[PDB]
Amino acid sequence: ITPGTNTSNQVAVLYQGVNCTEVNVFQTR
Amino acid sequence: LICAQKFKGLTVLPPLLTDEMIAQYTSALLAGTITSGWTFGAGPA
Ligand SMILES: *[C@@H]1O[C@H](CO)[C@@H](O)[C@H](O)[C@H]1NC(C)=O
């Protein structure tokens, strides 16, 4: 997830389907 | 079974609008239909 290279270079990763306990963080469905 | 087919590369993505948001939209539409009628669809309620 990125706001666009024209405005920023920060990105966020989303691992679709894991519980994120085998790899800020916010646990989602 | 979802956790018998997910082990073959298949993944079920959750919808954007959850059941609670759809229920809130339905309740808002019902309240607008009961109180205002057809005025809340064209302009103000
Ligand atoms: C997922 O993480 C939650 C919160 O830490 C934990 O309660 C739960 O046991 C975890 N489930 C799995 C499948 O790892």
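Using Swiss-Prot numbers, chain B covers 849-893, in order.
The way this entry was determined, per its header, is electron microscopy, 2.9 Å.
Each residue, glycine too, has its Cβ placed from N, Cα and C.
Record note (Swiss-Prot) on the natural variant B:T859 to N: In strain: Lambda/C.37. Within the same chain, no residue at least 6 positions away in sequence has its Cβ under 8 Å from that of B:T859 (variant position).
Quoted from Swiss-Prot, the note on natural variant B:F888 to L is: In strain: Eta/B.1.525. Contacts of B:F888 (variant position) defined by a Cβ separation under 8 A and a same-chain sequence distance of 6+ are given as B:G880, B:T881, in order along the sequence.
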